[PDB]
Amino acid sequence: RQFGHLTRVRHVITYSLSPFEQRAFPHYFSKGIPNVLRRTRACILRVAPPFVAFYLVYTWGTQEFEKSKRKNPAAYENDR
Amino acid sequence: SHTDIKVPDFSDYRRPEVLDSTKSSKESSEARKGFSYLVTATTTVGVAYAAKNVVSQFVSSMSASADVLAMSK
Amino acid sequence: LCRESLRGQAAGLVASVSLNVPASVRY
Amino acid sequence: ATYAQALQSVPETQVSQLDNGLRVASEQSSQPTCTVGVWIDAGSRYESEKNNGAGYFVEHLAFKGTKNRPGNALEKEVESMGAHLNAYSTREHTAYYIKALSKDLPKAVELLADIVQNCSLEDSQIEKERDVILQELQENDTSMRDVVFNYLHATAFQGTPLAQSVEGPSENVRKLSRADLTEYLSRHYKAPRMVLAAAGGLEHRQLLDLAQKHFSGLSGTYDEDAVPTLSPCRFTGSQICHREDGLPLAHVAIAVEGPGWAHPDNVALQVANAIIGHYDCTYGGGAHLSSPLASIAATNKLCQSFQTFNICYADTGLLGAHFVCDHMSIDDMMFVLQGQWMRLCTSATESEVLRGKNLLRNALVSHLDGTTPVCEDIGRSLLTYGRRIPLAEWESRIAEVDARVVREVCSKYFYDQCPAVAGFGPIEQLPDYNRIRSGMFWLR
Amino acid sequence: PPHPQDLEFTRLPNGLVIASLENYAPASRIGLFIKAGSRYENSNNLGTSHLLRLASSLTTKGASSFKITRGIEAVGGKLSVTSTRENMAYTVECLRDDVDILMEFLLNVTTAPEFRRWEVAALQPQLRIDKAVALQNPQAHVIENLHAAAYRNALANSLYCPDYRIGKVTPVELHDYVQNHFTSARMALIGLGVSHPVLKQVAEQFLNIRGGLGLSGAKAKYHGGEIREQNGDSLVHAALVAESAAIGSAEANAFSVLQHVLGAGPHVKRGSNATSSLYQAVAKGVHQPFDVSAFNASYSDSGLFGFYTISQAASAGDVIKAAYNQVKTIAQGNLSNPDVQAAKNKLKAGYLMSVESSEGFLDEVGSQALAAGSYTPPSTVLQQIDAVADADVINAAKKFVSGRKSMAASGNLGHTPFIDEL
Amino acid sequence: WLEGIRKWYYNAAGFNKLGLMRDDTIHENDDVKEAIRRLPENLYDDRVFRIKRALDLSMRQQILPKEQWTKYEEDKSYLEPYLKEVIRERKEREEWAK
Amino acid sequence: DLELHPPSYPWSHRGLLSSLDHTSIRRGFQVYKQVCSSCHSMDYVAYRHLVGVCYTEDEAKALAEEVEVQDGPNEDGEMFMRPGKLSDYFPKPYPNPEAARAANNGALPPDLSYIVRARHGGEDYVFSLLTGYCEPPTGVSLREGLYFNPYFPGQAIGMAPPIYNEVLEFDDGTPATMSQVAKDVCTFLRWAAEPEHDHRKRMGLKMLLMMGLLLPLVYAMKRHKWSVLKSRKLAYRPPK
Amino acid sequence: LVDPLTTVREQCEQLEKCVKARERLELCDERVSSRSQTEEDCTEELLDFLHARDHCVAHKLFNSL
Amino acid sequence: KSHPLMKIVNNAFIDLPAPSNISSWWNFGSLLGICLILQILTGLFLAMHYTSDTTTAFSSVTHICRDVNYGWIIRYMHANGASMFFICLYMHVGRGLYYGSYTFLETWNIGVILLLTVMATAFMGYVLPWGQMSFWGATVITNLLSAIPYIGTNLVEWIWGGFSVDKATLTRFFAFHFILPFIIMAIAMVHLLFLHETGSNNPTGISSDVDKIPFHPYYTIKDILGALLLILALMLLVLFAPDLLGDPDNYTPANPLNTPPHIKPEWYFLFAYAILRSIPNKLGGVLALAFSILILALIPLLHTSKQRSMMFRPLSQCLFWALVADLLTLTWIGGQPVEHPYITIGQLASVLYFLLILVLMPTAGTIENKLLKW
Amino acid sequence: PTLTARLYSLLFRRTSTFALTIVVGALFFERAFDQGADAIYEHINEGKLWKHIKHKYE
Ligand code: HEM
Ligand code: HEM
Ligand SMILES: Cc1nc(CO)c(-c2ccc(Oc3cccc(OC(F)(F)F)c3)cc2)c(O)c1Cl
């Protein structure tokens, strides 16, 4: 399957411009950073919870592993 | 009609030097091309340096080690 | 092919094939 | 009696001028019939966004009777005297011409003056031609060559006047009122910006006195800052791809920035264009054809037709080629074509240049056969070159063009240049612009 | 201006005409006109002309198919083949310094074609192309039909090969056709921008092929009748004619004037054909886009005259009748002297113009050199146009309205009349 | 109510931001391919362009202005009536071969 | 089953571009040769390896000829001792793990070639062990031959505290303190474990500057190419 | 001759957490050392100290060298 | 003549119609390649100096690092390259799972295969230097087969070629480790062959035949840039943090008499080690560890959403990242000793893993359709 | 013309010259970069290297 045999497309016009006739990095930060921030905005509620969740359980489980390796309770305990 | 079809405005993305729709492009093209072909040329120089360096290393891998040379004396 | 401009329009037939000039149905 | 000498016996076209500006131009032969017309620097490059499609509208109305001959008198008077009357508009030029019998010359010259000067522009007629042109634009819409060419103009000259079609946006045609047309006419049909050309059986000075008779009465000078100036039009490397699969064949036009009516290269460029040539499926040549592209195209059926072109304008042009082909041959046609451009650029063989030279030599001479040709030459020659040019001069210019020159000249305009590409139809195969652009330099 | 030259003339021992205008152009145009059109195709070797037309530049005796194609293009010449229903016209172009090579190449193609089976067989499917390329014009069909409806034997033949014959044409049939029809008694050599001596010298030496007509044409037995191809185009094309008079008779002239009285064609661009009688008579009662004009065919053997209608879907019935009534009321004699005197001007100019450019001129010189014996300078023809009385016109119109009828129609023919409904 | 949740989720899926209708995103499969073939010139050629523009958007990583977004209320189910048939025919064709 | 992790002592070679201190390597070597060459093998180092790091060829060879190494077999098929040469790998303290154990309290002193990389924390560890020796706190007694070091895992090391103040004296005559020794022998052991350290980090920088140069250049070409696509406009034009 | 370390240690085990840990080294020390047959040790608290100390120690010991 | 005809086999490299909108997540296959070729090239140059004999196996590696000209670079580039490959692999698999690409069943399954082979190779590769972790890694890992009933116990000894992981093993492990990369490279071509039957998926999950662009020059330059970054990423590790992803125990020569304190396989395996350690039963652990990788084969049968890609699938979208986070969790848990609370978090993570893929994610997809009136 | 424009028509126009340029430029580059970054490293690590403490033992 290649150009000519892909599919049937009707009544569409594509305008484009030579790479030498146009700017390589148009409105880079101008239009970029906002689009980036909207993009981050969009997905973050879907992405982050699982990882925050990991962050809680990690540190919890580690500090917790550290408690259990420390000394037991000490007001006269190995005797009395 | 097919003549209602007017090309959209690319002055948003254009290169400064070709913004004036009453000024001939033929000047700037000289610089415009050169500029972009430069990026390529440099990239190629850096790449060449890079390659040169890891090739010869991998090659040197195969000449006698300081181990073999120790006895060479 | 498009249609409209017909005002005493059809030619009055000569067939003409050639080497160079594209084949013409004069008249 | 050689071809070298044959150029000598050519009547040197005679050219006079009026105090009111109008240039008078004529070529005399013993021809019993003759052609005489008015040529004018007006059209869709001089037009602007709001008034686009008016030159066309005027060209339409011009033959629907004048003030001195109302209704269809202007028509009848020319119809009944045997002679023929025609006109055309382009992006840079406007022409109104009459083929007549020699004896009719004085009667002819008069009518033209009437058509140009005392045009009616009937308010009921405008609404009649409006309906015409609106349907005239539907015709073009199914004439793929025209569509692809207009596209090529659009995307090659995008954002300028040249990008404008001669027919104009269907909107304008339906909203142009007399006011616009009359203003256009009065502002553009100026006597210094016009030429009266004639060729055949007539003696120069006969025309001149008729121009003094009927054209002295035309607007003979101009006001200060109203008769406008022409802005150079920026050529933009770009692509316009009307993908319509329902259409049987793909049309594609590709071109780099030409030099303009001005430039001396336009000889070597024509000689070059002649080397790559032109072809369509009814040619007898087939495989044995001299143009590698033609012979390849023919043997392999790459296309059903292709032609190279050098469209010329004031300070710019379109230099390239057009082909019509099957929805699976586009890439190949393109590749062979660009291949030829590059091969020319880098290594044009000596004899194959001499082949072009002669082809062009033939082209111009067998082009200037009749009166209708020569009058049209003389009419435009003055509007562009500022003079008419001798075939013996064109010959000198051609005889200097050799391999080195062809190479330098093609390499000048092709080698590593961003081209303008218009594609209409089942063009899914038409190469990507990044790729096509790579077809303009060294080799893969 | 330069000083006009005598169009020279010779008629060699074996009836072969030679003509030459030495007009000192840089351009040299040489034609060899041969009586080998469709009319000389028999009921069997149909299409052989049409193929023979495409067949120029196939390997000849002295020059290979390559040599021919590359050789001409090496100097930028041109080899054209121009077929009438009656006359084939092998016409070459080039710069006046290459004349002998274009001459040479021409004589090989005409006198020494080999027609090799493998070339001839590989050219065949061109017929398919060149045909369908020409049958783009809905006219071609109507006109091809018209002749086959009108005549029977000779001129009934189509200029393009019939379908069933495409591929079936044998290399022997070309040998035969050429040998039989490319003969001294059927050939005229016309030269423009070349001196007479060399055109003689060449024709004496290299064209002197056995000059006895190998076949002769028929006498075009006129039949008359109608062919109707229902094919559902947006428009309807329909031509209606009758038995006219042959070329060379002052009675042809009458039809030539009668034509320009009824309809010539566009004279003024975008015009409403104000002076055109037919167009104006059908520019009434029918509120439509439509077209009509006067068709006038004239051969040495016979001739056709009538009108061609490009009407609407349902307007056909109206246009073809209304155009007819208009001719009828000319046969009845409603024709003022101004109408004859305009038409005489249209024809008088129209003629002079058609020989303006070297391309037509040569075709007319050849045309006369074959159809008649000699060249007849414009003045005599212009005079003959004036010699035509106002009687002969109305008598031609009478000969039409009375004469036997031929009709050829294609399009959607639901509202199109037949000869008996007319 | 459910019709609130559906309305939320429609906007959450957010193909609308790309000017797509639901039946534009349907997983290509024999039934779907068939349905699509059955579509009329317009309904097809539209789908063509909606997807063609949506992909281009996705390539630039941008979306449409809030105004041109596909609206829940106005979201045509253009491919549904065709497909249901294609299915039912196949179910019938199985039922028969049973 | 409780463990004390080492602190982050800041070494002259700590940072990403920071190289080893060859002086401190030079000193550190002497610390090995004097203090530990008698229990700790460093099987993967040879005198030549020192040449151009912290010693000259002559110094190194002189450091070789100082020691008797075995060779043979000779004509009579008998092994015989000879002075060391550049190509000799550092002399071993024992013939085998068993002799090593039996000559200590059943504890085998591990090979020091890769010790810095063989232990978590590295020099920061080794330093902390070497210097961190202290007293067993109320509750902890030990076996004889076991010493208490809080940094060792299990806190019972078999190693006799190996450095104290002025355990040797340095060629350059630097203050032969304890902590000044540990530092130097660690800076040496680091080199021993990773002779490439200096060069590696030099390459690192070149790679950094290079990626720094290229990675924009290329991205730029990518965008130069993709421009044609990123800029484009589509137009739906169906008729009726 | 005296060791840069053996100073910076004294100087370090001044800081509040060092004395605070060392304190509970004795506080846990009573716990263990006062009772009869118990099997506890103050290792943990010794290390608690030593860490807090050596963090400091390391922060500056190396300036002497 | 020219060798002209099968260069026109690069219709599936040059004029290959690619989707216009594939994000950087499609950049990964290229990189997996780069990893395979890099690995092979370096590996060859290591095999130039390495020796598979227990007595010299350690000693060789060291000679490579210390005395072989630039050996260390090659050795580390190989060792971190190994990791890069695995990152690239997990990214690459993730991609498929998120964009539904697993509908390309063959390509997908061939992938599932590839993964297992690479795992297999990389496992053997790690034994070759004959360090503490190299040995005990093999002893611990291999031994698991002797959980398979009846035959496993023999099977293991047939693998080992003896009664313990020994010189007998180490030599064959090198032989296989040398060969497998190639089998992987062959499989790779099949993997590709089956993909370009269909061409690539795209983020939207909507057939891109309406809008294709030639792989060159667009996706070439993209992939060069993509490679450049993997190169940076590798070279950072190699030149700054050469031991970052490495275990120190393996810098002490193997000793069958003394087991290291905290035996763990190298990082990219950890998540499955955790899942194995979740289950109390020997065989249960083994089969769980199997399913843990083999379920990739089940994935395509578990798709239920009428939309192909998760792009327009909110619920799924979360559950996925939940899966990633759970894999991260299990990866951390697998690194820790089996003590509280790690064993419980291990449990819950392990059960969560299979609950997500088998129960939840398919339901999410169903509900998602209910919500879109499907 | 500007530096880009002249650079184009002088060095980047003919693919022969373009490559030669890359060659020459790579040759000149390499030494410059090597020598530079080397000196930068050698400064960054001043006094610590055998080349800095060499002179002392000869
Ligand atoms: C297929 C992808 C490859 C992977 C994932 C891989 C993985 C590994 C790993 C993890 C190691 C241990 C590295 C270390 O800790 O030092 C290793 C070592 C080795 N590999 Fe590979 N390898 C691959 C390909 C190859 C190939 C093709 C060869 C030979 C042609 C090869 C030969 C070796 C050798 C000789 C060693 C031992 C040297 C050493 O200890 O570093 N490898 N491999
Ligand atoms: C040797 C390891 C691998 C190599 C070299 C490899 C190579 C490739 C390449 C080059 C592509 C095309 C580029 C791309 O779309 O990313 C691809 C696509 C794909 N691979 Fe892999 N692959 C590997 C492992 C895997 C694995 C483990 C899986 C799944 C288990 C897999 C499943 C896929 C799928 C589904 C696609 C197509 C998806 C799409 O086009 O978006 N591959 N592979
Ligand atoms: C969609 C898509 N498709 C393909 C191939 O169909 C590729 C792609 C591009 C280039 C490729 O070139 C290579 C280079 C080395 C090894 C390789 O593999 C292997 F191992 F040889 F099979 C492929 C291989 C695959 C790609 O990068 C993308 Cl983004």
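Residue numbering in chain I adheres to Swiss-Prot, whereby the residues present occupy positions 6-379 in order.
Yeah, the Cβs are placed from backbone N, Cα and C, and that goes for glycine too.
Here Swiss-Prot flags I:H83, I:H182 as heme b b562 binding site. Residues or ranges marked as heme b b566 binding site in Swiss-Prot: I:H97, I:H196. What Swiss-Prot records for I:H201 is ubiquinone binding site. I:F90 to V appears in Swiss-Prot as a known natural variant, with the remark: In strain: 65, 66 and D.
Feature annotations (Swiss-Prot) mapped to structure.
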{"residue": "I:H83", "record": "heme b b562 binding site", "Cβ contacts under 8 Å, 6 or more apart": "I:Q44, I:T47, I:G48, I:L51"}
{"residue": "I:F90", "record": "variant position", "Cβ contacts under 8 Å, 6 or more apart": "I:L37, I:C40, I:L41, I:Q44, I:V123, I:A127"}
{"residue": "I:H97", "record": "heme b b566 binding site", "Cβ contacts under 8 Å, 6 or more apart": "I:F33, I:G34, I:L37, I:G116"}
{"residue": "I:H182", "record": "heme b b562 binding site", "Cβ contacts under 8 Å, 6 or more apart": "I:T126, I:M129, I:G130, I:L133"}
{"residue": "I:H196", "record": "heme b b566 binding site", "Cβ contacts under 8 Å, 6 or more apart": "I:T112, I:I115, I:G116, I:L119"}
{"residue": "I:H201", "record": "ubiquinone binding site", "Cβ contacts under 8 Å, 6 or more apart": "I:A17, I:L21"}
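Checking the binding-site residues I:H83, I:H97, I:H182, I:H196, I:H201 against ligand 3, the ones whose Cβ sits under 6 Å from it are I:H201.
Residues from the recorded positions list (I:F90, I:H97, I:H196, I:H201) with a C-beta closer than 6 Å to any atom of ligand 1: I:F90. Under the three-state DSSP scheme, I:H97 (heme b b566 binding site) falls in the helix class. DSSP assigns I:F90 (variant position) to a helical segment in the three-state reduction.
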